[PDB]
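Read the structure below first, then the notes.
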Amino acid sequence: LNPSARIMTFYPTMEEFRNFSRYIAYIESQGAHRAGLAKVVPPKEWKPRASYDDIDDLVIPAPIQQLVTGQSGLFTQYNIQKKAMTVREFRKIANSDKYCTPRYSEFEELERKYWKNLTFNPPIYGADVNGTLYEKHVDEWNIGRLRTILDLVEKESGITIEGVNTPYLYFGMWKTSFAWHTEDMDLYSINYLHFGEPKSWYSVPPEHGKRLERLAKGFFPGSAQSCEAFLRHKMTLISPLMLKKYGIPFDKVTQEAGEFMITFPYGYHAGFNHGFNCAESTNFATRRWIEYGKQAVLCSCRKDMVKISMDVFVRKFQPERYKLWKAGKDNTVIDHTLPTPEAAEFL
Amino acid sequence: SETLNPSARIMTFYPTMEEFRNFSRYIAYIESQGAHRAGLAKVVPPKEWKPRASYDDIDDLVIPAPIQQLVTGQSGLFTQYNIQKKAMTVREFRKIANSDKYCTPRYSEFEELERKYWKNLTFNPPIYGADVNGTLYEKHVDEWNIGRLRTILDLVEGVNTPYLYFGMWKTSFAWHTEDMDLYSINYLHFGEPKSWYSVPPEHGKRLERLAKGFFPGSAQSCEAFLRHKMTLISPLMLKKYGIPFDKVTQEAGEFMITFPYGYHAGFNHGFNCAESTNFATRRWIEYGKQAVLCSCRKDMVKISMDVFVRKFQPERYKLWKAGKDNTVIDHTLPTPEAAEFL
Amino acid sequence: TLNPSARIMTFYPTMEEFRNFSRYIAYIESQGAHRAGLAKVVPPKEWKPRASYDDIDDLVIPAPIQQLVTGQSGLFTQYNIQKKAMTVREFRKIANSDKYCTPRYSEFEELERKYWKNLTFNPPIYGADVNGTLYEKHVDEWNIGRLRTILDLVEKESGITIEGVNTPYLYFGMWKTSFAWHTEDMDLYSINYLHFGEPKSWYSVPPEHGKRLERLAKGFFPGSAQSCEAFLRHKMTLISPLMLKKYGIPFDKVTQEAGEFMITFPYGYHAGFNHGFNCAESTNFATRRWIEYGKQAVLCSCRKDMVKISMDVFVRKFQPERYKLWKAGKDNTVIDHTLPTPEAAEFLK
Amino acid sequence: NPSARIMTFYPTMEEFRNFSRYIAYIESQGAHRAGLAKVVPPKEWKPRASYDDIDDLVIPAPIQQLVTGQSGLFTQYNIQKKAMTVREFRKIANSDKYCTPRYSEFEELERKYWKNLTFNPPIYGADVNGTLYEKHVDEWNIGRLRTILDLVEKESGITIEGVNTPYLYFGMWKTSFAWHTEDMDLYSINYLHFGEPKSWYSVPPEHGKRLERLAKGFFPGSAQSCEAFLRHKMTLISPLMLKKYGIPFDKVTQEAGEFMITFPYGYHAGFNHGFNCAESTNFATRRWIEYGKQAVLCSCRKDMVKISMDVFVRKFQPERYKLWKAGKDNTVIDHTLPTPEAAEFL
Amino acid sequence: XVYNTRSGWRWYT
Ligand SMILES: [Cl-]
Ligand SMILES: [Cl-]
Ligand SMILES: [Cl-]
Ligand code: NI
Ligand code: NI
Ligand code: NI
Ligand code: NI
Ligand SMILES: [Zn+2]
Ligand SMILES: [Zn+2]
Ligand SMILES: [Zn+2]
Ligand SMILES: [Zn+2]
């Protein structure tokens, strides 16, 4: 619900595509980050992997059955762990009659069916599977090695956070969904849909993020009192009709196989898989993210939640502020419209 | 035998203190009145009888594995998923159960509360303090002691141990028979009622057929999929397909008895504690021999019937071991122990 | 003059002599067999009560009894511990195992010595008192299911069924399983056929000397005697032959082998043990001579479930003249244990 | 090894009152090392004024004790007999056939016991639910010792007869209890209310394992059938046999009015001198928890006593809980160490 | 995963 808040799609050339961080800076020079979500279609020649035939014996350690409870466009999703299985067993179940995609003509019908049947026939989600489907020799947009400043966490701190600085794989089926959330530490996220059916996304522009959580707080007051950042549990589903009803600007975009999805700092997003598919995702950062990292409201109710020490980042990139920030006197106000400094080359 | 309880309706018994004292003998008696044909029966013990003097010392009782009951479904067909939660005390459980979020809704007539249950089943998933190893009976109580009924089920070489159930509003038990098609005894110590649905054993197959029709995937994955205790079917749905069933509400101080191959289901009206165990009579042995068991899980409850066949059907042991004991169960027939009442 | 020594007699009937069981009992009594209290009858080799014993492994022994024995100096008491039902297969695996199998021995006397030496050690299991028969239906000769003696009148007229008395009992034995000194219930006759397996050894006190054994037993177990008039009927009392010799009780020994019958006669005290795994079938039967024993049999008073047969029907049918005297209580007939059964007249002519 | 010999304690009334504390004290003195200890209560303390009003008390399942064996190795079979009153039981017990034999020194009676074990099976009025303690006695009340064992009833409500409830035992001459540790290798308390003495044999917990091995060697069949066949309480081993195979042991006679404490993993056996009545139950301390975790239980019977250790581990060993539930808890028990509660007495 | 209990299939996440 705002012209600069609309999701942009980008069609780089192979030459534009090579330097990932630089292309992120470019799309931010173009205002992409204001939608909180952006699509990047890689050049037709580019592939991260020659074939997906060898993955059928790949194991999904902890498939998740997504049980959704709720009504009136407000839902809570519970992730029930299932027996490990291969993507062959997963694909069988996904393509079976009980879990296959419904028959539809236009996306809007599939969306209506998603929100109508959300709480029925809980699908299984092969989510959070460690590993990459990139071949190790692919230097362009390798989710396994984006070479972003986020690397400072593993390089300097020695901390490995699975899914954040490591690649995650997601085997989806119809009605498998991801709840409204920003990334851990309000980082950037990258999502590549390797193969299969599309993943539809909803995005709330970061400028309106506080409004969304506000709405969420009003509708899940128990969850809000238990935890300030309860949306970080990734259990909260809110329908587009509720967003529209409460004046939350949002946009929707559908990601097809072979396409990239970029999530920008503090960009709340949600969505669902049309059917059987496989996506790879990880987090990344830019200089712009550092401030977000400093100000990210995190989950207080679980000890295992992702928390990154911002020390190394402030020290390296905001030396003048380090002591000030360590003193708790860094009162910088984030401007969600501003592009990342690396985009000055394009301005 | 078919002349007794022809209706197959749930019967209620009001034994005097001397009729009540011998539990096994009384099970045989209520079977001599045809109670077993409903698959479910109520026994109101004499007011003088109390298993426990008071229930004010159970706040420290620990529920090791409370389960949040997520329900998915519509049109009277649901699947329940029991999610293990963090251990809590009965005091903690009572505080949640009675809280605004989870407490019983306002209602005047039972049918209203039933309507609300079937309407809101999928929302605000409650916590069931179920399957707690324990008893609220005092040691000295020798009548109807669920902890030690001393039926032939003790011969198994724990189905015969006591289990406590701390319910809150719209906590449910799915349609099922007992493991090994055994008997069930359920005593409501205190608190709000527990409503029960039951299908006469005579018509159990019909329910199964209906169930298999509505969950073909589950049935393909497991013949006895109802034994997972995840399948909720509303009474309106049973009535729509002409499946005979009965309902009965159990109140504090009351015993419910489920009989071999009696399908039953139900829900708790609010915070309560029940205590139940399985038991057997000689009639059960054939049921045990013929019970269709859950194929798909290695840790399902499976009792070897061998000791029972030797001890109570020696003449048939060989035949049974050769897979050739094709006795047909007559669900109307009382347990032989009922002879003295016939 | 017939069988003065009162020693156990063995018989080898031909198939034609064999047919009529009751008649053959009359015959062996004509020969004084009853005076030993125990007699062996070897059936003709053509005769078999069952074609094979291959199909009984899954036959259930409802109440196997582990026999604990306490005592010393040839005087023992046997306590039966009931165990859970087991099959003949399981029983045989136990019986033939190294723990319970027959020990190695040269001559019978050695095995008898080992029995009385190890009687109290390593208690064996006895597959005793099993309701059933291993006779095939077609067998009409010496069918322990249907001996058709006068005892049938208990079930026919009086309508009374007594397991092991009216009906057949099977017995699966192993090494040093014992039966204690006793007479039959109601001082009846006994028939014991060893279907298969290892021998069963028997001790027999002549009925003429039964009162002597009793008197000895009462002396050795004074408490038991005070508690019950016929405490030997509990079948717990084991008395070694050396004690019978030491106190001058006449007795005889006989070893019964597979395919052989043992008849015990009214008021014939007997005991014994099994050499190893075997199966025996027994029941009680009667002749007119038994009636006087039944009328006079001293019975267990201490147990409410002990076997008692109403003798009225028998006296009415076979002693019509005496009923009123006997019913009055002045029928002081005195049994002569040497006199054969009346049915033996034709064999004494 | 007096460090591992049975000790007798004579508490004053003030130190008698807190039972659990006094157990901690006798542990501070090393009583637990013997596996068995005697506690003579104050002379003024009495659990019950008179014992003449219990003649009509029913012994539901009196057991006749048939013993088979030789050369100091025996197996005891318990034949249930018809229910009888204390009156009937004592009549038999004091009768001519079952009375105590004539003897001068204790060793003579022990000799007669082991010589006549397999003869004249006595009747043992054992495992009688009930207490002879008068209601208003708050010291060493076997019905309610208030030890941490109570936690299992406090969290589940489950009771196990004779373990967390009292048992009465009416013994006569030659009635014996076989070599065993308590269920779950718990503590045991035994109070001889009245009557003739009870003799005890104790093997120090340090050497308990050796006893097991020895028993396994003598009853290989029984040891193949059950991991812990001694828990059947059927195995009688004469002291001569223990000495021959070098099993350290001690013996003590408990007179009437005397307490015996059995310590975790303390094997003990013995016999009653004549007609008597004892009351016993189990109890625990913090030290017991590890024993309970490592107790080798009977694997061949479903009726065997099993206590869930989760309550105790979670409450008193949170630090090890995750590892213990994981199966990574490799604590090795020092049977010498006293209970942490003994901290007061060094 | 899942384990079987008297009351059904219990899912321990
Ligand atoms: Cl809430
Ligand atoms: Cl299905
Ligand atoms: Cl005697
Ligand atoms: Ni995301
Ligand atoms: Ni049930
Ligand atoms: Ni006989
Ligand atoms: Ni003990
Ligand atoms: Zn949180
Ligand atoms: Zn199944
Ligand atoms: Zn008697
Ligand atoms: Zn065992």
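Chain C is numbered as in Swiss-Prot; the shown residues are, in order, 7-355.
Per the header: X-ray crystallography, 2.5 Å.
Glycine too: its Cβ is placed from the backbone N, Cα and C atoms.
Now, the feature entries from Swiss-Prot:
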type	residues	note
BINDING	C:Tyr132, C:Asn198, C:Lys206, C:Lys241	2-oxoglutarate binding site
BINDING	C:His188, C:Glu190, C:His276	Fe cation binding site
BINDING	C:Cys234, C:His240, C:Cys306, C:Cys308	Zn(2+) binding site
DOMAIN	C:142-308	domain 'JmjC'
MUTAGEN	C:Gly133 to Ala	Abolishes histone demethylase activity; when associated with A-138
MUTAGEN	C:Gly138 to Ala	Abolishes histone demethylase activity; when associated with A-138
MUTAGEN	C:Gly165 to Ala	Abolishes histone demethylase activity; when associated with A-165
MUTAGEN	C:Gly170 to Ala	Abolishes histone demethylase activity; when associated with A-165
MUTAGEN	C:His188 to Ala	Abolishes histone demethylase activity without affecting ability to bind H4K20me2
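Features recorded in Swiss-Prot, as mapped to the structure shown.
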| residue | record | Cβ contacts under 8 Å, 6 or more apart |
| --- | --- | --- |
| C:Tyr132 | 2-oxoglutarate binding site | C:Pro70, C:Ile71, C:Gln72, C:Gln73, C:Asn86, C:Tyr177, C:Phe178, C:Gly179, C:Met180, C:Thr183, C:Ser184 |
| C:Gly138 | mutagenesis position | C:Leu65, C:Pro174, C:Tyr175, C:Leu176 |
| C:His188 | mutagenesis position | C:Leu238, C:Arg239, C:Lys241, C:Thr243, C:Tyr275, C:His276, C:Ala277 |
| C:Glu190 | Fe cation binding site | C:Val171, C:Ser196, C:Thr270, C:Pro272, C:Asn290 |
| C:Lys206 | 2-oxoglutarate binding site | C:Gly179, C:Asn198, C:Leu200, C:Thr261, C:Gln262, C:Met268, C:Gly278, C:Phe279, C:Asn280, C:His281, C:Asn284, C:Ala286 |
| C:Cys234 | Zn(2+) binding site | C:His240, C:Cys306, C:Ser307, C:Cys308, C:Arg309 |
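C:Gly133 (mutagenesis position) sits 14 Å from C:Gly170 (mutagenesis position), counting Cα to Cα. Taking the centre of the Cβ atoms of C:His188, C:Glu190, C:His276 as the Fe cation site, the nearby residues of that chain (Cβ within 8 Å, site residues left out) are C:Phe185, C:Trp187, C:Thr189, C:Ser196, C:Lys241, C:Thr270, C:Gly274, C:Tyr275, C:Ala277. Within 8 Å of the centroid of the Cβ atoms of C:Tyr132, C:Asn198, C:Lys206, C:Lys241, where the record puts 2-oxoglutarate, the same chain has further Cβ atoms from C:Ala134, C:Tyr177, C:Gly179, C:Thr183, C:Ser184, C:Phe185, C:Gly278, C:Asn280, C:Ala286, C:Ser288. Listed in chain order, the extra residues whose Cβ falls within 8 Å of the Cβ center of the Zn(2+) site residues C:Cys234, C:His240, C:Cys306, C:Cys308 are C:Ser233, C:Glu235, C:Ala236, C:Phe237, C:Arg239, C:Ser307, C:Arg309, C:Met312.
Most buried of the binding-site residues C:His276, C:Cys306, C:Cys308, judged by other Cβ atoms within 10 Å, is C:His276.
Considering only the binding-site residues C:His240, C:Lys241, the Cβ with the fewest other Cβ atoms within 10 Å is that of C:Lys241. Comparing the mutagenesis positions C:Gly133, C:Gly165, C:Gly170 on other C-beta atoms within 10 angstroms of each C-beta gives the minimum for C:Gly165. According to its DSSP assignment, C:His240 (Zn(2+) binding site) is helical. DSSP assigns C:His276 (Fe cation binding site) to a strand segment in the three-state reduction. When secondary structure is read from DSSP and collapsed to three states, C:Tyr132 (2-oxoglutarate binding site) falls in the strand class.
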